[PDB]
Amino acid sequence: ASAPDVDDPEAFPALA
Amino acid sequence: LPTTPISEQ
Amino acid sequence: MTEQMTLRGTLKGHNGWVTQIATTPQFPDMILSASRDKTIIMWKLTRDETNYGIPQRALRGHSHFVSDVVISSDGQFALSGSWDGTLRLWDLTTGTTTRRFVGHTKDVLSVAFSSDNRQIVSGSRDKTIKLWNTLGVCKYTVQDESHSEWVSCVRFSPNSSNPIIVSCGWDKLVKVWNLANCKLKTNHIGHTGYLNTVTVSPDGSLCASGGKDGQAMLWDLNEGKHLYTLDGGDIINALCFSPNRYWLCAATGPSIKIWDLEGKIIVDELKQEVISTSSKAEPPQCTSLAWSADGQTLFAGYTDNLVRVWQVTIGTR
Amino acid sequence: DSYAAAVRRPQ
């Protein structure tokens, strides 16, 4: 699998 | 066992 | 007026080895400490004469030794790892596990929070590094070019301009990973023993590694070159950079050695007040270190279930 | 300066 897109906001949601 | 610190890119 | 460190007090309440200590810049009066009693104590720094701090809350969800704990930038959450193989995200307001991170098949040895808190990285005894999001989903698993032994410490670089992850392991290697593609960037060789900890300076330009061989090597993270090696003289269990001074603190055996990075000299050596007892047992080992937000206080965890507090006092000559 | 620069400075 390719490395996840860091800038992608849905792939890496903010912590809240 | 290493003797000197060597790093490679 | 050389700076010196004095014992201000100890934090009591843990029932196992204090494995990690975490502090947050947002809350100067709150620290977290993991332990082998499977709990994390949230402390209240009362700074009273009787006690420097008392336990305020306990995070009780892990079924084995808690290895690592980190607080969020906001200071409201705490990520933790354990020998149960899972990570737990704690809401510090209520003390409940918001989320669980599953996928590691062996004991989790280190967990780190990204600078922007949008990424999570963990190292485990199954020789792999896993990258998670805040929803508990393992986005990537680093198995190519990974450590051949246990991954003992994983850290993020505070510099956002340099998105890298530093990782040490028992294969005596320090690996720098490019976070953009989760691929190996540098491979630092030179340690003759297994590595226990890696720490990155507040500017994300220097990395310190240490472990069994007792040597604290400093590697440039901008240029990927070895810089200096400091003789700890004992197994390095924890490493820390002062947030405001050019200092490197190492938990070498039962004592803590502070090094002035400018002069490559020892500023102070923090030895516990060894009682004049006939016991031949080795003194407790310092296993964790943490600097406070302002950098005037240092918290050290030991194998006698205590968190000793050291103050940066201006010592007149 | 930087932390790496501090180490780079000769004693």
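Numbers run from 1 along the shown chain.
In case you wondered, yes, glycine gets a Cβ from its N, Cα and C as well.
Among the mutagenesis experiments that Swiss-Prot reports, C:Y52 to F is described with the note: No effect on binding to SRC. Abolishes binding to PTK2/FAK1 and reduces cell adhesion and foci formation. Annotation of the published mutagenesis C:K127 to A in Swiss-Prot: Decreased binding to PTK2/FAK1; when associated with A-130; the original residue is retained in the structure shown. Among the mutagenesis results in Swiss-Prot, C:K130 to A has the note: Decreased binding to PTK2/FAK1; when associated with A-127. The residue drawn here is the original one. Under mutagenesis, Swiss-Prot gives C:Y140 to F with this note: No effect on binding to SRC. In Swiss-Prot, a published mutagenesis experiment is listed as C:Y228 to F, annotated No effect on binding to SRC. Does not abolish phosphorylation by SRC. Abolishes phosphorylation by SRC; when associated with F-246 and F-302. According to Swiss-Prot, the mutagenesis experiment C:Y246 to F carries this note: Abolishes binding to SRC. Does not abolish phosphorylation by SRC. Abolishes phosphorylation by SRC; when associated with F-228 and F-302. For the mutagenesis experiment C:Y302 to F, the note given by Swiss-Prot reads: No effect on binding to SRC. Abolishes phosphorylation by SRC; when associated with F-228 and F-246.
The structure, with features from Swiss-Prot marked on it.
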{"residue": "C:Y52", "record": "mutagenesis position", "DSSP class": "coil"}
{"residue": "C:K127", "record": "mutagenesis position", "DSSP class": "coil"}
{"residue": "C:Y140", "record": "mutagenesis position", "DSSP class": "strand"}
{"residue": "C:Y228", "record": "mutagenesis position", "DSSP class": "strand"}
{"residue": "C:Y246", "record": "mutagenesis position", "DSSP class": "coil"}
{"residue": "C:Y302", "record": "mutagenesis position", "DSSP class": "strand"}
When a 10 Å sphere is centred on the Cβ of C:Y302 (mutagenesis position), how many other Cβ atoms does it contain?
-> 22
Which of the mutagenesis positions C:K127, C:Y140, C:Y228 has its Cα closest in space to the Cα of C:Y52 (mutagenesis position)?
-> C:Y228
CB contacts under 8 angstroms to C:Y228 (mutagenesis position), restricted to the same chain and 6+ apart in sequence, sorted by sequence, are C:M217, C:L218, C:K264
Cβ neighbour count within 10 Å, max among the mutagenesis positions C:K127, C:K130, goes to C:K130
Protein Cβ atoms within 10 Å of C:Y246 (mutagenesis position), excluding its own = 20
Report the member of C:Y52, C:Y140 (the mutagenesis positions) whose C-beta atom has the most other C-beta atoms within 10 angstroms.
-> C:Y52
Which one is closest to C:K127 (mutagenesis position) in space, judged by CA to CA distance, out of the mutagenesis positions C:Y140, C:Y246, C:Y302?
-> C:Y140
Could you check which of these mutagenesis positions, C:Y140, C:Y246, C:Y302, sit within 10 Å of C:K130 (mutagenesis position), going Cα to Cα?
-> C:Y140
